[PDB]
Number of protein chains: 2
Amino acid sequence: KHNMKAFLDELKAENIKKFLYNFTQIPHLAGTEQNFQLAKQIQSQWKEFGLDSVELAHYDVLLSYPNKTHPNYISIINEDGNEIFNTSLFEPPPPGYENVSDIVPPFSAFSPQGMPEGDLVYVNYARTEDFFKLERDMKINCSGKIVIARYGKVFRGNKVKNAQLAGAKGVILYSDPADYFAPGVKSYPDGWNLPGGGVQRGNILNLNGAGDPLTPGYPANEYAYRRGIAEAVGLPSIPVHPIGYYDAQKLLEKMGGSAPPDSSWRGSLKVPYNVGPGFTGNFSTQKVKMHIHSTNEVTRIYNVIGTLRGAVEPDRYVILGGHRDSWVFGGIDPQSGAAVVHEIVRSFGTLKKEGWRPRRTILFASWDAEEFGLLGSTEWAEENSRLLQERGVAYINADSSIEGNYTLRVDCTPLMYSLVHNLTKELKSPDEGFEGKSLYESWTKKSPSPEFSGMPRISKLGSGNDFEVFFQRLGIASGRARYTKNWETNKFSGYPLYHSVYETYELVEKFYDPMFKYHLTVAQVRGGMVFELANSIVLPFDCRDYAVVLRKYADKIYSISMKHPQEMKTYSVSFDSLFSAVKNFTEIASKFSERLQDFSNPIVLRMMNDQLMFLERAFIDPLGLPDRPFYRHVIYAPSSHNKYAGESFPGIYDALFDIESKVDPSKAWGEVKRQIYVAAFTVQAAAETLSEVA
Amino acid sequence: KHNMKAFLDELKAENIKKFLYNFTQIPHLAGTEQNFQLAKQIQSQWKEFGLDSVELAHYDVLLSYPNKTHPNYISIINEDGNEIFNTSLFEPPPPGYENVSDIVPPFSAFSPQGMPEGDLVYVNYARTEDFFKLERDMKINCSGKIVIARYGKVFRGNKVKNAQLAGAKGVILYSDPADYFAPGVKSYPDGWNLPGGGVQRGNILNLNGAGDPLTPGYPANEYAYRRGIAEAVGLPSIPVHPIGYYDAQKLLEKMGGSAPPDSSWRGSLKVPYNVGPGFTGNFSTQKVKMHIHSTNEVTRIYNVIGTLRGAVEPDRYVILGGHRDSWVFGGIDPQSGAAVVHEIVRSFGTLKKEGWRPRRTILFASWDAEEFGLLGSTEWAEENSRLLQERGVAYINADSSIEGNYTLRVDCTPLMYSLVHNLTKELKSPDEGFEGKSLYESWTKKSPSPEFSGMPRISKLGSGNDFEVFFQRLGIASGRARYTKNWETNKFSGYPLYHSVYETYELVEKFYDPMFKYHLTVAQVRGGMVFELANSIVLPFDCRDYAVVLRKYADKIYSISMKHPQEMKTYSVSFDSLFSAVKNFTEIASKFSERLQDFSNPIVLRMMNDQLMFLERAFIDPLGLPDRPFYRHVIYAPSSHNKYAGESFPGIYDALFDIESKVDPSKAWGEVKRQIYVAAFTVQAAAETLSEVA
Ligand SMILES: *[C@@H]1O[C@H](CO)[C@@H](O[C@@H]2O[C@H](CO)[C@@H](O[C@@H]3O[C@H](CO)[C@@H](O)[C@H](O[C@H]4O[C@H](CO)[C@@H](O)[C@H](O)[C@@H]4O)[C@@H]3O)[C@H](O)[C@H]2NC(C)=O)[C@H](O)[C@H]1NC(C)=O
Ligand SMILES: *[C@@H]1O[C@H](CO)[C@@H](O[C@@H]2O[C@H](CO)[C@@H](O[C@@H]3O[C@H](CO)[C@@H](O)[C@H](O[C@H]4O[C@H](CO)[C@@H](O)[C@H](O)[C@@H]4O)[C@@H]3O)[C@H](O)[C@H]2NC(C)=O)[C@H](O)[C@H]1NC(C)=O
Ligand SMILES: CN(Cc1cnc2nc(N)nc(N)c2n1)c1ccc(C(=O)N[C@H](CCP(=O)(O)C[C@@H](CCC(=O)O)C(=O)O)C(=O)O)cc1
Ligand SMILES: CN(Cc1cnc2nc(N)nc(N)c2n1)c1ccc(C(=O)N[C@H](CCP(=O)(O)C[C@@H](CCC(=O)O)C(=O)O)C(=O)O)cc1
Ligand SMILES: *[C@@H]1O[C@H](CO)[C@@H](O[C@@H]2O[C@H](CO)[C@@H](O)[C@H](O)[C@H]2NC(C)=O)[C@H](O)[C@H]1NC(C)=O
Ligand SMILES: *[C@@H]1O[C@H](CO)[C@@H](O[C@@H]2O[C@H](CO)[C@@H](O)[C@H](O)[C@H]2NC(C)=O)[C@H](O)[C@H]1NC(C)=O
Ligand SMILES: *[C@@H]1O[C@H](CO)[C@@H](O[C@@H]2O[C@H](CO)[C@@H](O)[C@H](O)[C@H]2NC(C)=O)[C@H](O)[C@H]1NC(C)=O
Ligand SMILES: *[C@@H]1O[C@H](CO)[C@@H](O[C@@H]2O[C@H](CO)[C@@H](O)[C@H](O)[C@H]2NC(C)=O)[C@H](O)[C@H]1NC(C)=O
Ligand SMILES: *[C@@H]1O[C@H](CO)[C@@H](O)[C@H](O)[C@H]1NC(C)=O
Ligand SMILES: *[C@@H]1O[C@H](CO)[C@@H](O)[C@H](O)[C@H]1NC(C)=O
Ligand SMILES: *[C@@H]1O[C@H](CO)[C@@H](O)[C@H](O)[C@H]1NC(C)=O
Ligand SMILES: *[C@@H]1O[C@H](CO)[C@@H](O)[C@H](O)[C@H]1NC(C)=O
Ligand SMILES: *[C@@H]1O[C@H](CO)[C@@H](O)[C@H](O)[C@H]1NC(C)=O
Ligand SMILES: *[C@@H]1O[C@H](CO)[C@@H](O)[C@H](O)[C@H]1NC(C)=O
Ligand SMILES: *[C@@H]1O[C@H](CO)[C@@H](O)[C@H](O)[C@H]1NC(C)=O
Ligand SMILES: *[C@@H]1O[C@H](CO)[C@@H](O)[C@H](O)[C@H]1NC(C)=O
Ligand SMILES: [Ca+2]
Ligand SMILES: [Ca+2]
Ligand SMILES: [Cl-]
Ligand SMILES: [Cl-]
Ligand SMILES: [Zn+2]
Ligand SMILES: [Zn+2]
Ligand SMILES: [Zn+2]
Ligand SMILES: [Zn+2]
């Protein structure tokens, strides 16, 4: 029999281990020859595994690289202009890789060039609230200063945007041991912690969903018209560079000016964490000087796109996609995900070779240039947007499979909650102490829902991964899953070795998942979701789950506004239309669910499957959110303060944010009311897609 | 048998005559009680005729009305401020209507209030090229002048926009006998010509597809947030008023300054048609003074929406819609169309009562507030956009059925050309001299295609009617048909009595269509198109016809650019990508047509019907055209110079228009190249929707 169990049983931990090893022996930086060779390898193997077609889709997009003969570094310079301390030119390579070529040195991708010299101000995590504290409470002015900020809490491009708007003339990013060194564990190679010489690479763009900076809205194909650099989307205006904590300690130790406002501003280094500006008395004539010489360059990138044609509904697409490009070896990010996708393709191909095909078409994607701004997935979606919006059932992301070894992490649309609950009840838990129990049981025990008894936590989608175009721009139901750490007992950010030269195959095999049992569990979750989406007769979406969350988010946004009762009275700000729309959605979703259960008629079925598929699509507003035309989903958008976090009712949330500081309250509360109207109308319009069609 | 012939045979000229009489005894101005009563009458009758549901959909939109106790008029004032001549306060009512109440006096809807006094400049038809001639060739400056312009050639809102940008402080519109008095025919009531006291009402907005000025993008429902008047879309900034040719002759006869530049500037009045500014020597101290006191007011409007549910594909909608509101009696516009829709609803309802249902759902619409800017249709489409874009098969408009008695006029998407040709070959011609011949035969003989032998002319859709939202914003295949005049042997504009108090039931019954045989023919064309769209197993669209026209339009836009060969060399402006995309579309459309002919499988069928339905949709760009976000179709938009005319490849056309006058040619030709890229990409993307789906 060819059923889900046959698919799941064919998946093997040992294959995922072999593929991970194969994908992480050399760097696969986007735009380099090594990453093109790996694309061609994956294309050939997916064909051998049995897919119907496998093509490369290429684009020419703006990338950024250091200059090999003019390296980036930061100095402390004395009054005579002598550089008395320089930061490192590269990370010390890990054992057995000290002769590997083409390791890109640490840099912030898309930084402009410059050699700014000035006094330092320490800005904590450079979040919106850190800058409010400096400017409004401490009266510290960053204008014309170099800011130094610790990584953590928010996407690094938001930190750079915040520093730019504060008037900074450069930004230094660093990894503090408070956020990247777990107590009691050793530094790589003897444990999974970040050494003092490790550095986190990463792009610092603020693209808001645009894709390639030069071609917003349209694929970067051979005849594309490109914006000039000065009109490009999302590029920073001040130089930026990242460093490790040995180098940060030398820049921070001399800091003077004001004390940190409180303990939340202190990391773990043996320094005062003074905010500045500048250095204490003895050193007050010393300054900090950046030297950034990286260049932006249009460069060819390659996505691999595999098709397994559907037997019954070939014009319905279920997409499993994840990136292939890495900053260095990508032992976790992305190759622990790419190895899982490769084994999933192999397992589906084994069924196909025995004569099976799924009901709907499955598309498999190996995206390029994700690390430079989600460029490969977004360009491909721009090229194929008409196919995707009329035919796209769901997108399942497949970046890193593990970021810890504690429990499952799922982030997805409410439409997939029931699918995930039911699938995880049928899968075995890999956790010690839960032998013979379901994954649902271990996950629910370790990560309880804040809202419901005997349910697990499932988070909102934010951004910072390749589902962004599919979900926030095109309104295709999307989800992701991986193994993660215990977020309670840990104060560190993500995993410590993120985007460092130390993130290797050995890291994973020695410290995260020696038996590859967590990778296998994640392959079962991602592949099982794909299987059910592509094979279930009725699409496995439950509209009633969206009704429940919409009420939660309406309660939340109303609570924010109700901190301003006098203004709500003055400007007649009512949420009644939004609660009415959510009540209607709840009633109509309940009636649709009864029909779906009570309806031999393939046209009633497809009609009803189209109602299910287009429900996520109904939350799209073609005019987009304010000043973010490519964030079109009215219920969810990446937070304006942190691309990695999702925000609910984002148009209303941003209209309310810091509203007490706005100079024209009547204008500000009028925009709150406009966003309430847009949200209530969109929820009611989405509800009406589930009414009887005529 | 219940087939198309049964439907067509049930239609009766005598019923259309009775309905026309019933709809034209009193005015039905939008927003008035009489128009609401007629909406309720139509709702009740459509229910009696047999529709499954019939509802009113209401909205509160900005309308405009004169002030009943402070009338609008224009004066000539002498140096002492005495008003020595006043224009009329109303049109002399026609025989037997001299006691009818609630006839709105002539006014330009949405004019601001004002009493500007100044010197006149005559600007011919106030087209873009008329203002170029005045400013660039004659060196006449309109700044601070009142302009007087003759109706004709272009939409009156474009004339007002052009006068505003020339610096005018007011506009007087008038009907010249050259354009509204056919030689050899008598004035109403003794013939169909415009009397000297007749005046053309009409709105002067420049909405570019937005709908209600106060709520662009969103329906004007009970909780809508409205823009303030100062931020409203499309309102004119200078006062405007229309007059008849007896009053125009008094304003024009004293004109001095420069002579008309040539004969194309002279109408038929016994005046010199001097351009001004101001009056000849003896009268040079006299001025013209407008007095406009109309007010804009949010007012409730009502669409009637009837549903005949489909038997097999109830979630596929074929829409037959036309407006109900009129300026006065609406004897032609719109009631000659509304009477045809009413008889079509009656005939479908007769089949339904005998047990028949069409394959797909048919929606019937009686739109409100069309005369004030397409407001009813656009608000309803904004409310229902998600249903329409996923389910809308086609929209057939049904405004005026007749504007002459000579031959058929059809304007539609290329997707419907084959449908129209085949249907008209099966219909009887009503024309004298073609007894026993098909409508196709008389139409082709009287209105030959410029391109093809033995084919009839079918024009592009422009705007200025209720299909605009469906076609240009949402990308739903649309078409319209009516009986029209001989455009060769006539120098007049549209029909002479347009938007005057004289456009009555008697006009139609005495002079246009005494036997109602042209109305019956138009009912057969519109109802037959609806029938075939709602009942054919395979949707009756031929993608190959789009391929043919795309080549014609690419040749045309290339020819425009090739007037500037030096700039095309300097800036490397190539149309190669656009011709490549059109070649690919032609090849892929041919292969799709073979599959459609070569494919018992209802899923292959619907898959292929969805490919046909979403083909028009594929030409939509979600980012819209430059500065016109609600014109989203890349192949067709209303002309930027004349809303009534369609323009092909509008983004490229507007980038090329008057390009030799642009101050920065590199920037201007860069925008030409960007628009070529957008057009080539959209054509290729639309082609790829017709490729095999996996
Ligand atoms: C949730 O679903 C319900 C339907 O179950 C839907 O109810 C609709 O609410 C609107 C109000 O937003 C109602 O609109 C009224 O319609 C009647 C005619 O049917 C009008 O006469 C009303 O206008 C009068 O009253 C107003 C309020 O005092 C005045 O402002 C106005 O000037 C008029 O005097 C009003 O337009 C509508 O009837 C119901 N439809 C029903 C019950 O079927 C509700 O809107 C949905 N929620 C959302 C957010 O869409
Ligand atoms: C019409 O349909 C055809 C397919 O039948 C489609 O053809 C495609 O054209 C593009 C060009 O726009 C081709 O792209 C090439 O792809 C190859 C790899 O397959 C690349 O190596 C090429 O790049 C090299 O050459 C360029 C030109 O000199 C250089 O600028 C570049 O730096 C590289 O040196 C280039 O990208 C593509 O292969 C074909 N696909 C086929 C034939 O299947 C055509 O684009 C369609 N028209 C439109 C408007 O879409
Ligand atoms: C800050 N929060 C929440 C958080 C983090 N750490 C914590 N610790 C404790 N102890 N406790 C906590 N409550 C906590 N909370 C985040 C941050 C990041 C992630 C995330 O998962 N990120 C990656 C990133 C994958 P990438 O590297 O390939 C994408 C790339 C480009 C992105 C782009 O350009 O758009 C980039 O980010 O540089 C992914 O999505 O897989 C999700 C949540
Ligand atoms: C100027 N060209 C071409 C033309 C006209 N007359 C000619 N004579 C000779 N002899 N020769 C010629 N070549 C010629 N050519 C036009 C102008 C108008 C039409 C048109 O058909 N118009 C109505 C208008 C219906 P409406 O009144 O209900 C819409 C309303 C609101 C519109 C809005 O706000 O968007 C308004 O226009 O005021 C319709 O579409 O049914 C189509 C072509
Ligand atoms: C990763 O695995 C691939 C696939 O097995 C290896 O590529 C093959 O290498 C052999 C020996 O060089 C060739 O004969 C095959 O043509 C290759 N197959 C391909 C490219 O599909 C590759 O060597 C492995 N890489 C590493 C680093 O182990
Ligand atoms: C998750 O599993 C539940 C429990 O089996 C499914 O809910 C049942 O669905 C069947 C089949 O339609 C109904 O007859 C039952 O009454 C449902 N039981 C309930 C609601 O407890 C549910 O549909 C599954 N969710 C999916 C497939 O998305
Ligand atoms: C237009 O026709 C309608 C429908 O026949 C007429 O309205 C009917 O009038 C009679 C007599 O007043 C009433 O008893 C019916 O209730 C009406 N039916 C409706 C409204 O559906 C109407 O009188 C006619 N109008 C004109 C001007 O002839
Ligand atoms: C218009 O009528 C023509 C002539 O009947 C139709 O074209 C024929 O379609 C049949 C049925 O598929 C084919 O077998 C013939 O070979 C076609 N003949 C041709 C192209 O001359 C055409 O499809 C009709 N158009 C519609 C319904 O939109
Ligand atoms: C890199 O630096 C070298 C050495 O100074 C220089 O010659 C070259 O221009 C730079 N390359 C760039 C800017 O791409
Ligand atoms: C830092 O590098 C600069 C540039 O090469 C050099 O002049 C300086 O001597 C270095 N300083 C130290 C302390 O190594
Ligand atoms: C910050 O510093 C600069 C002085 O160089 C000044 O332009 C800016 O207005 C200051 N902002 C304050 C004090 O808020
Ligand atoms: C794996 O789990 C063990 C046991 O809880 C823990 O002590 C160890 O730190 C974990 N490894 C990683 C990399 O999280
Ligand atoms: C109409 O004019 C009258 C008479 O002067 C005036 O009282 C009233 O304000 C006007 N109505 C309006 C502006 O709606
Ligand atoms: C024009 O109307 C104004 C306003 O009522 C009046 O003062 C004037 O006498 C009228 N002029 C003529 C010539 O009728
Ligand atoms: C038109 O007239 C006004 C003078 O009042 C002036 O402001 C404007 O620049 C003139 N334009 C010309 C002469 O082009
Ligand atoms: C109707 O047709 C006749 C015969 O061609 C023509 O002379 C007459 O003017 C037409 N009526 C109208 C209103 O066009
Ligand atoms: Ca792009
Ligand atoms: Ca609106
Ligand atoms: Cl992921
Ligand atoms: Cl029409
Ligand atoms: Zn990643
Ligand atoms: Zn990464
Ligand atoms: Zn009309
Ligand atoms: Zn009209």
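Residue numbering for chain B follows Swiss-Prot; the residues present correspond to positions 55-653, 656-750, in that order.
Using N, Cα and C of the backbone, Cβ positions are placed for all residues, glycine too.
Copied over from Swiss-Prot, here are the features:
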- B:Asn153 to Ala: Loss of glycosylation. Severely reduced enzyme activity (MUTAGEN)
- B:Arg210, B:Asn257, B:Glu424, B:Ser517, B:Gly518, B:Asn519, B:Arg534, B:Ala535, B:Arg536, B:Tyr552, B:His553, B:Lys699, B:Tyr700: substrate binding site (BINDING)
- B:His377 to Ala, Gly or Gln: Complete loss of activity (MUTAGEN)
- B:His377, B:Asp387, B:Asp453: Zn(2+) 1 binding site (BINDING)
- B:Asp387, B:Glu425, B:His553: Zn(2+) 2 binding site (BINDING)
- B:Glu424 to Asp: Reduces enzyme activity (MUTAGEN)
- B:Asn459 to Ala: Loss of glycosylation. Reduces enzyme activity (MUTAGEN)
- B:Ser628: active site, charge relay system (ACT_SITE)
- B:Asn638 to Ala: Loss of glycosylation. Abolishes enzyme activity (MUTAGEN)
- B:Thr640 to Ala: Abolishes enzyme activity (MUTAGEN)
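Positions of the features from Swiss-Prot, shown on the structure.
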{"residue": "B:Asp387", "record": "Zn(2+) 1 binding site", "Cβ within 10 Å": "25"}
{"residue": "B:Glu424", "record": "mutagenesis position", "Cβ within 10 Å": "26"}
{"residue": "B:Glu425", "record": "Zn(2+) 2 binding site", "Cβ within 10 Å": "24"}
{"residue": "B:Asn459", "record": "mutagenesis position", "Cβ within 10 Å": "18"}
{"residue": "B:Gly518", "record": "substrate binding site", "Cβ within 10 Å": "17"}
{"residue": "B:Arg534", "record": "substrate binding site", "Cβ within 10 Å": "24"}
{"residue": "B:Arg536", "record": "substrate binding site", "Cβ within 10 Å": "26"}
{"residue": "B:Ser628", "record": "active site, charge relay system", "Cβ within 10 Å": "14"}
{"residue": "B:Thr640", "record": "mutagenesis position", "Cβ within 10 Å": "17"}
{"residue": "B:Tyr700", "record": "substrate binding site", "Cβ within 10 Å": "16"}
- Using Cα coordinates, what distance in whole Å links B:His553 (substrate binding site) and B:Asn459 (mutagenesis position)? 19
- By a three-class reduction of DSSP, B:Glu425 (Zn(2+) 2 binding site) is assigned helix
- Work out the three-state DSSP category of B:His377 (mutagenesis position). strand
- Message: Taking DSSP as the reference, which of helix, strand or coil describes B:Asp387 (Zn(2+) 1 binding site)?
- Response: coil
- Which recorded positions from the set B:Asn153, B:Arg210, B:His377, B:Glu424, B:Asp453, B:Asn638 come near ligand 17, judged by a Cβ under 6 Å from any of its atoms? none
- Between the mutagenesis positions B:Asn153, B:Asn638, the one whose Cβ has the fewest other Cβ atoms within 10 Å is B:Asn153
- Quick one: of B:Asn153, B:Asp387, B:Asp453, B:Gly518, which recorded positions lie within 10 angstroms of B:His377 (mutagenesis position), measuring between C-alpha atoms? Sequence order, please. B:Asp387, B:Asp453
- Task: From the recorded positions B:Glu424, B:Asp453, B:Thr640, pick the residue whose C-alpha lies nearest to the C-alpha of B:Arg534 (substrate binding site).
- Result: B:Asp453
- Item | Among B:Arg210, B:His377, B:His553, the most crowded of the recorded positions [Cβ within 10 Å] | B:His377
- What's the straight-line C-alpha distance in angstrom from B:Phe653 to B:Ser656, 2 residues unmodelled between? 9
- B:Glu424 (mutagenesis position) to B:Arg210 (substrate binding site): how many Å between their Cα atoms? 15
- Which ones in the same chain are close to B:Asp453 (Zn(2+) 1 binding site), with CB under 8 Å and 6+ residues apart in sequence? B:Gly376, B:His377, B:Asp387, B:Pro388, B:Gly391, B:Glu424, B:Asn519, B:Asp520, B:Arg534, B:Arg536
- Note on the structure: By Cα geometry, the one of the recorded positions (B:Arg210, B:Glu425, B:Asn638, B:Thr640, B:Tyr700) nearest B:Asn153 (mutagenesis position) is B:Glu425
- Query: Using DSSP and three states only, what is B:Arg536 (substrate binding site)?
  - Reply: strand
- Taking the Cα atoms as reference points, how far is B:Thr640 (mutagenesis position) from B:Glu425 (Zn(2+) 2 binding site) in Å? 39
- Based on DSSP, name the secondary structure state of B:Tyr700 (substrate binding site): helix, strand or coil. strand
- Query: At the Cα level, what's the spacing in Å between B:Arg210 (substrate binding site) and B:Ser628 (active site, charge relay system), rounded?
  - Reply: 36
